[PDB]
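Undergrad: The structure under discussion is supplied below as structure tokens; questions concerning it will follow.
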Amino acid sequence: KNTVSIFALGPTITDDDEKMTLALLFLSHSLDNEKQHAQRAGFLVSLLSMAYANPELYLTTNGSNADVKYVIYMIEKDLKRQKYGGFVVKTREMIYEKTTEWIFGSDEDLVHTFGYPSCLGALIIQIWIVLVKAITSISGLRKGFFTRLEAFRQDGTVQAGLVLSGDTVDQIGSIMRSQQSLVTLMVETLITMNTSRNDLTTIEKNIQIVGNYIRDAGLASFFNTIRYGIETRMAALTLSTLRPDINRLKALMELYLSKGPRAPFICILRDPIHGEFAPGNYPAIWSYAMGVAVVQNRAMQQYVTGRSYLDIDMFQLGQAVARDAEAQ
Amino acid sequence: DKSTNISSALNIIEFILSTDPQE
């Protein structure tokens, strides 16, 4: 497997002031265009694993990917050395002189007021927010990123100083789309976070909050077809016309249950079965649900208009059947 | 979790199919 270099701070680095500086350097390396996407992704994994106390375990546990083998290189501070603030990339037995130059030689006030862990969390939460729309809805990433960020900024989770450039968010999305490796670790982390314990850091609570938005992304029309077509349990379900599409919806629901905890992230992971959930496959039921939905929900003709597949008869029946229901 | 959402629906569909044989 193509190896990715992950850089982890050693026990020698203790200063909170210093630790933020390394995190900012890790971001810059991820945004360096001279590096290839995979190397840049490894710098992003380095930043994300910074939250976790034992990066090696975090990666071992959640980073078991078929694509990339992660190599962890410890960054330590050597007080003898004068270059690059005494920082060095050292393996247990060796000092990597050239890699030290690569990381360091190659071309603060907030930290005292709010603290290192608060300040890193700003950087790490922004990286996760990119994933909500990066794979599923590339076009709306910047709008979506800021939408989710709004809440965090007001909470003060993300300070105004630490907010990420639009150019930065676009790069992070491209790296995520390019490297499935990144996405698998993030998804697996979320699944390993399913087990509920009081042992969740401020950041891990924040990760799970973003995770709810990331969990069922791209399958929305499937869920809207279920909510406003099947859960309504109106009498039109008996119709012979809807019977084939109802059977398919059954199959897709059963398939989704099959995929397991992985299932919410089908479209995010770009699984082979991810286009089987598209409303074109089951068009009559989708049209009916969209009719019930426009009668039941304020607007939402927004969310579905000028679809090649819309069955006008089913759409109108759905509206009628819902209108009778609204009376009661 | 949409598991309850899917579970509720699968049960509803099975009822619909079982009660109404081939429409």
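Numbering, chain A: per Swiss-Prot, residues 29-135, 154-374 in sequence.
Structure method, as recorded: X-ray crystallography, 3.2 Å.
Positions of Cβ are set from backbone N, Cα and C atoms, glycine also.
Take a look at what Swiss-Prot says about it:
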- A:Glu104 to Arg: In strain: JS (VARIANT)
- A:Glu129 to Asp: In strain: JS (VARIANT)
- A:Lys179, A:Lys189, A:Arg194, A:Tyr259, A:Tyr349, A:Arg353: RNA binding site (BINDING)
- A:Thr284 to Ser: In strain: Isolate 104B44 (VARIANT)
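How buried are these features, and what lies next to them?
TA: DSSP assigns A:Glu104 (variant position) to a strand segment in the three-state reduction.
Take the CB of A:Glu129 (variant position) and look out to 10 A: across all protein chains shown you find 13 other CB atoms. A helical conformation is recorded for A:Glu129 (variant position) in the three-state DSSP classification.
Sequence-distant contacts of A:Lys179 (RNA binding site), defined as residues of its own chain at least six apart whose C-beta falls under 8 angstroms from its C-beta, comprise A:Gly186, A:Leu187, A:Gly190, A:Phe191, A:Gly219, A:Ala263.
Reduced to three states, the DSSP call for A:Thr284 (variant position) is helix.
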Undergrad: What's the CA to CA span in angstrom from A:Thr284 (variant position) over to A:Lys189 (RNA binding site)?
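TA: A:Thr284 (variant position) to A:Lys189 (RNA binding site), Cα-Cα distance: 42 Å.
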Undergrad: Among A:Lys179, A:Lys189, A:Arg194, A:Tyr259, A:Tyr349, A:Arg353, listed as contacts of RNA, what is the widest Cα spread in Å, to the nearest whole number?
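TA: Those residues reach a largest Cα separation of 28 Å.
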Undergrad: Let me know the most crowded of the binding-site residues, choosing from A:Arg194, A:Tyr259, A:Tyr349 and counting other Cβ atoms within 10 Å.
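TA: Buried the deepest by this measure is A:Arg194.
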Undergrad: Quick test of understanding: given the recorded positions A:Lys179, A:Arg194, A:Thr284, name the ones whose C-beta is under 8 angstroms from chain B.
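TA: Of A:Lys179, A:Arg194, A:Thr284, the entries that lie near chain B are A:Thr284.
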